[PDB]
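Trainee: Below are the structure tokens for one structure; questions will follow.
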Amino acid sequence: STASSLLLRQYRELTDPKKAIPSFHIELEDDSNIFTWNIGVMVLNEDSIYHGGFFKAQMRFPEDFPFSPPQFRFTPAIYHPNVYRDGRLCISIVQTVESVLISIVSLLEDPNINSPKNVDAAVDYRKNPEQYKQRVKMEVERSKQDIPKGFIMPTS
Amino acid sequence: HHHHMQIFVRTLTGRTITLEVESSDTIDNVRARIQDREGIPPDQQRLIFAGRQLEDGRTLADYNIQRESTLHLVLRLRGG
Amino acid sequence: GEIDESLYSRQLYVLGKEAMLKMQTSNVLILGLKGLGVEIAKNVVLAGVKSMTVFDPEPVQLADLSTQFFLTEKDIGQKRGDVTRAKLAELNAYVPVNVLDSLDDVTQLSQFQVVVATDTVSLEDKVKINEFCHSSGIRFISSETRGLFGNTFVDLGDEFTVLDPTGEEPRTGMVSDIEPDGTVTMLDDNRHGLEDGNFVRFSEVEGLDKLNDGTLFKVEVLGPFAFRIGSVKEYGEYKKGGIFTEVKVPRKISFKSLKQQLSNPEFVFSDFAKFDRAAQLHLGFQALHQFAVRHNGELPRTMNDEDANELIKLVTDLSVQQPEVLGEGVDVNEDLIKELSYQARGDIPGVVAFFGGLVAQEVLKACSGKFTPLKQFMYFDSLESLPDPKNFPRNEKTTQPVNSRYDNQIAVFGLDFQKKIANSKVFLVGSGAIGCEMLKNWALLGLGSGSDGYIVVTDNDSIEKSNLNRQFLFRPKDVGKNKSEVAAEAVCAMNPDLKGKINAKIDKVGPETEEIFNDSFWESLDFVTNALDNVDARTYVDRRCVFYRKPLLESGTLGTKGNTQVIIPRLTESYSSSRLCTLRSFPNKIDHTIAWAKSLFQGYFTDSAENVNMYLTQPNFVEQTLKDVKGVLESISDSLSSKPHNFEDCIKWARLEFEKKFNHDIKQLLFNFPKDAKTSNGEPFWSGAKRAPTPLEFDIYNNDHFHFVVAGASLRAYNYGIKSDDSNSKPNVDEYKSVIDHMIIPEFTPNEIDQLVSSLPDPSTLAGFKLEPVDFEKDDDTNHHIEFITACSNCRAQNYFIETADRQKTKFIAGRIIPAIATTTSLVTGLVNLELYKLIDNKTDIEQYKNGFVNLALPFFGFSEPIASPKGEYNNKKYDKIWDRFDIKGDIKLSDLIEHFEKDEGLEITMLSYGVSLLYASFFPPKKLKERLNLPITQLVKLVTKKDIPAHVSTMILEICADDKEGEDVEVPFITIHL
Ligand SMILES: Nc1ncnc2c1ncn2[C@@H]1O[C@H](COP(=O)(O)O)[C@@H](O)[C@H]1O
């Protein structure tokens, strides 16, 4: 199908150790389902509050790709003004996985507070900044349990 | 310090455009350069480099964007 | 003034309630019951007019059976009208069908509202009748079909007002700026969708105070993102806000008589590539009647040159009489008139079905006035359907009659071509509304009736009594039987030649039945015709046709709109190569609240039950869920904490959820972001697409608040197995009120996981406790499903100041129902059969094929050339991206497969997949590589998917990514592994 063929070309471009973006660790669920990706989101920016974190997430592509937007969900859910309590994040609509994932890490440092989903995290981002930084720093440290064994991550 | 350099820019549809710029150019100046080449309104798209949203007030040298770097184009409003 | 919304469900969404009530008070008279007459009568009777009267005292001849499906060989000799009235009344029990015996006195037309004159009425009689109709306010509609040609005439009297021009939803949108000169600027990245000449009213414009009162303004489109309405300096100055809604103003159109139109016609073109042929066929159809007068009612002989040359003279003589038709300086186009004379006696089912649905829609506009009627004339021809004379020559010998029902079809294509149609092996997927019309046309064509052809039709659904309106092959006696089996016997009664040539199957087309529809089944077929309703099945049939390199005839309708698509192997692209989230949180249209309520309906009565049923039946569910966790644990905790005992406890739960979803959560949201909140840049938070909500105070007398509790309680009681003495058809307000008035509603106050996993009771505590999950059903009006979504959506609409919707409008948006009218279904089916003629000749010229798009509401008819399949290249080797593929013989090993591609193709296979399973990757670790490099393709799938390839599978489709001779990724075709 034109969906499985499109997903393959984008999965190889994001996992080939020549063209792989060092900000995301992508692996298939059970190494057999092309429509279910287990992606590890990392923020390599040193000045960011989310620095050093490894936030595990899951992408499920529908059968009608790319005519339907795929779902993105943080496992577990993270504290962010644009992430639901379910851990999911709205993906908008010709779009590639590289553009979507890069759009996600950009939201992590610059949340769209005008269109909030977690009203608690949104009010904490602007009104109680010291508490929001504390919830993120505690969220980044608890993420280190979701590292495999042997993985090294540079800044590059 | 004012050294010439060409950089790449990836669009939403994984297409790469090659631009010739200098470190003394503002992001708004470069963002306006990508506007006239691709057809995207200025409000709809922004620019991310290594996961850094480039502000319109700074320059290319302010983000340590050396030669043969790769920029990324992302929507302005994309939060849930 | 009642409308059966159970029978006319799909039709009501096209015509509306008001228009269907006028239709039920209109008597229609149809003159002449040939193929064109019975096709118009069928669609008009199915549409539900007050009464239907037919008049045709001519005896039934065998040649009349070319297009009339209600005639049999036993009816030969008797009157066409009498033998058809019996079978016409069976289509709709609400519409009585009578027969007018003799039309000697024209005063009998006074008891009718719409008079339809088919090809059996002479042009002299058409003018005599139209003069009586136009001078008496009676609507006159005429139509005639000559072979592959045809036309239609519409005269709706001297006074007709078009209240609704399109029947579409009025386009609306938000405004961002209104300049003093009138330049209405829209919000960011939104198209107004308006065109010049439109009219719009305004709402929520803060400053142009007199702009919101409802006064209409003419739209002058400046661009796709702005329009102009004139200087608004009188009204004030724009500040913020604004919502424009398009309003359709009435247009009183005036009609001319038939006599006036023959001299000065007003054309509506069916194909702008042939917009010059309109005036040509106008004189040709007039000359066909002059020829009939001069030849004692005889039509020009088939393929005869002496009569064809006489017709060219009559057309030339008429051009001098009516110089306005052609205009000055345009010749007669003798070649066109010659073709019209050659097919003057033809009766083509594809053309009859086309004009049958087209004229029927014009009858419906005549009774209801719902759409914009046809402006006095339209001509149409399908001369591209004629086969190549090099293969199937046309002359006076091949096109002569053979004393069969197909004599009028042989008169156009020849005896040798009709034999090939009967010898074709076709596959019809689906037996629905389109499938029923498809089998009818194939029965008239005799398709598959030859000793070498056949018809295979399959549909896994059964017949229901509500579908009898949209499926005309089925009768009340057949409800409960299979669709394809009954439709098979239905067409065998119309044409007994198909007896024993139709293979009716009841199997679903899909990956589940690839053993039944194996390689031998697909490869033996000539082409496949789609008659499906969902996109999931259409894409599968399309991907199957691409695999086996078979032509595909695709079609589909949506209300008065419809389209056709032709897919030719190696020439054109397939049907697959063609064609929110935030909105749930901040709604501005009723569609967004329904999507929010529909998702809430799932988590309340579908997901909560499946979590409890699994928490009780799976011991490791707690440890398994850890691979959303808080939301799942909370769902099982709330489903076992507030466990209801009687129906009175369910009413309390629904009332509490009302206060939570529409009162507390709104106050909590308004607490964080007040109505006066401002963003970082100083811009108002509640502006544009965002609407500041307001908390709801529950009112049991409010119809939406009351039904949210009734439906909420009835659905929760279904989960917990609770029954009640309340009537499932009529809830009582006073009983629900005494239950709520005695409740204590908690007030609003503004606001790890191992604690939650310990609060859940053990499954051994609730031994045998089972929750019944709710299966969403849109078509049942007693399960409280639509009652909940309608009430829940309107309550959230009351929060964000969105206009509420009724059950029928909510059922449409929630159920995603596709409207279907009987007129567009018949018309679209006709166009498919006209392309079928081009598939039989095996035409390869892409310009001969035509993709059609119809919109009977305007009415608009357009045809476009099919798009050629996109071509690609790798290593300077051109290929077809859609149809080309690699054919590998035998169950090759993975190592030898990469070797075959680097030597023969020069491609380094970097990845390889089988369906939705990734098998090989060049970047795999050396442990995964050596393990899979030595396995064949069949054993490779077994290792990855843990499942064996069944023995009935003979071929395998593999997607591959590879690099060219320069080490760069390049698009390559797919692989077929011939086992
Ligand atoms: N995958 C499928 N296999 C067989 N029949 C189908 C499939 N999908 C839809 N249909 C049939 O297509 C028809 C829909 O046409 P309509 O009644 O006009 O909507 C019904 O008879 C369905 O049972």
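We number chain C the way Swiss-Prot does; in order, the residues shown are 12-590, 599-646, 650-773, 797-1024.
Quick check of the header: X-ray crystallography, 3.4 Å.
Here the Cβ of each residue, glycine as well, is placed from N, Cα and C on the backbone.
When I checked Swiss-Prot for this same protein, it listed these features:
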ACT_SITE  C:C600  active site, glycyl thioester intermediate
BINDING   C:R21, C:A444, C:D470, C:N478, C:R481, C:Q482, C:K494, C:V520, C:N545  ATP binding site
BINDING   C:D472, C:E475  Mg(2+) 1 binding site
BINDING   C:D544  Mg(2+) 2 binding site
MUTAGEN   C:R481 to A  Impairs ATPase activity; when associated with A-21
MUTAGEN   C:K494 to E  Impairs ATPase activity
MUTAGEN   C:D544 to A  Impairs ATPase activity
MUTAGEN   C:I912 to P  Strongly reduces formation of the thioester intermediate with ubiquitin; when associated with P-914
MUTAGEN   C:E1004 to K  Strongly reduces formation of the thioester intermediate with ubiquitin
MUTAGEN   C:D1014 to K  Strongly reduces formation of the thioester intermediate with ubiquitin; when associated with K-1016
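Could you give the neighbours, burial and distances for every feature on this list?
Mentor: Cβ neighbours within 10 Å of C:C600 (active site, glycyl thioester intermediate), excluding its own Cβ and spanning all shown chains: 16.
Taken residue by residue with DSSP, C:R481 (mutagenesis position) is part of neither helix nor strand, so it is coil. Sequence-distant contacts (6 or more apart, same chain, Cβ under 8 Å) of C:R481 (mutagenesis position) comprise C:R21, C:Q22, C:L57, C:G443, C:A444, C:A865, C:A867, C:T870.
Around C:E475 (Mg(2+) 1 binding site), the C-beta neighbours below 8 angstroms that are at least 6 residues distant in the chain are C:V490.
The Cβ neighbour count for C:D544 (mutagenesis position), using a 10 Å radius over every protein chain in view, is 16.
In this view, C:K494 (mutagenesis position) is surrounded by 27 other Cβ atoms within 10 Å of its Cβ, with every protein chain counted. In this structure, C:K494 (mutagenesis position) is part of a helix by DSSP.
DSSP assigns C:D544 (mutagenesis position) to coil, not to a helix or a strand.
Residue environment of C:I912 (mutagenesis position) contains 13 other Cβ atoms, counted within 10 Å of its Cβ in all protein chains.
C:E1004 (mutagenesis position) carries a strand DSSP state (E or B). Neighbour list (C:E1004 (mutagenesis position), Cβ cut-off 8 Å, at least 6 residues apart, same chain): C:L957, C:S958, C:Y959, C:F1019, C:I1020.
Taking a C-beta cut-off of under 8 angstroms and a sequence separation of 6 or more, C:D1014 (mutagenesis position) has the following same-chain neighbours: C:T955, C:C1006, C:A1007, C:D1008.
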Trainee: With respect to ligand 1, which members of the recorded positions C:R21, C:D470, C:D472, C:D544 satisfy a Cβ distance under 6 angstroms to one of its atoms?
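Mentor: Within range of ligand 1: C:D470, C:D472, C:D544.
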Trainee: When you measure from the Cβ of C:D470 (ATP binding site), how many other Cβ atoms are you left with inside 10 Å?
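Mentor: Result for C:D470 (ATP binding site): 26 other Cβ atoms within 10 Å.
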Trainee: Taking DSSP three-state, what's C:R21 (ATP binding site) in: helix, strand or coil?
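Mentor: Where C:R21 (ATP binding site) sits, the three-state DSSP reduction gives helix.
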Trainee: Over the unmodelled segment of 23 residues, figure out how far apart in angstrom the Cα atoms of C:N773 and C:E797 are, rounded to whole.
Mentor: 18
Trainee: Provide, as an integer number of angstrom, the distance between the C-alpha atoms of C:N545 (ATP binding site) and C:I912 (mutagenesis position).
Mentor: 23
Trainee: Measuring Cα to Cα, how many Å separate C:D544 (mutagenesis position) from C:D470 (ATP binding site)?
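Mentor: For C:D544 (mutagenesis position) versus C:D470 (ATP binding site), the Cα atoms are 12 Å apart.
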Trainee: In the deposited model, 3 residues lying between C:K646 and C:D650 are absent; what is the Cα-Cα distance separating these two residues, in Å, to the nearest whole number?
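Mentor: Flanking Cα atoms, separation 9 Å.
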Trainee: Just name the recorded positions among C:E475, C:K494, C:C600, C:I912, C:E1004 whose Cβ comes within less than 8 Å of a chain B Cβ; none is a fine answer.
Mentor: C:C600
Trainee: I'd like to confirm something. Which of the recorded positions, C:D470, C:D472, C:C600, has a Cα closest to the Cα of C:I912 (mutagenesis position)?
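Mentor: Result: the closest of the recorded positions to C:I912 (mutagenesis position) is C:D470.
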Trainee: To the nearest Å, how far is the Cα of C:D470 (ATP binding site) from the Cα of C:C600 (active site, glycyl thioester intermediate)?
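Mentor: C:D470 (ATP binding site) to C:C600 (active site, glycyl thioester intermediate), Cα-Cα distance: 36 Å.
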Trainee: Per the record, ATP is bound by C:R21, C:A444, C:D470, C:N478, C:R481, C:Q482, C:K494, C:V520, C:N545: how many Å separate the farthest pair of Cα atoms?
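Mentor: Greatest Cα-Cα span of the listed binding residues: 25 Å.
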Trainee: Give me the non-local Cβ neighbours of C:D472 (Mg(2+) 1 binding site): same chain, 6+ apart in sequence, Cβ-Cβ under 8 Å, ordered along the sequence.
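Mentor: Long-range Cβ contacts: C:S442, C:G443, C:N493, C:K494.
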Trainee: Are any of the recorded positions C:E475, C:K494, C:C600, C:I912, C:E1004, C:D1014 near chain A, where near means a Cβ under 8 Å from a Cβ there, and if so which?
Mentor: C:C600, C:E1004, C:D1014
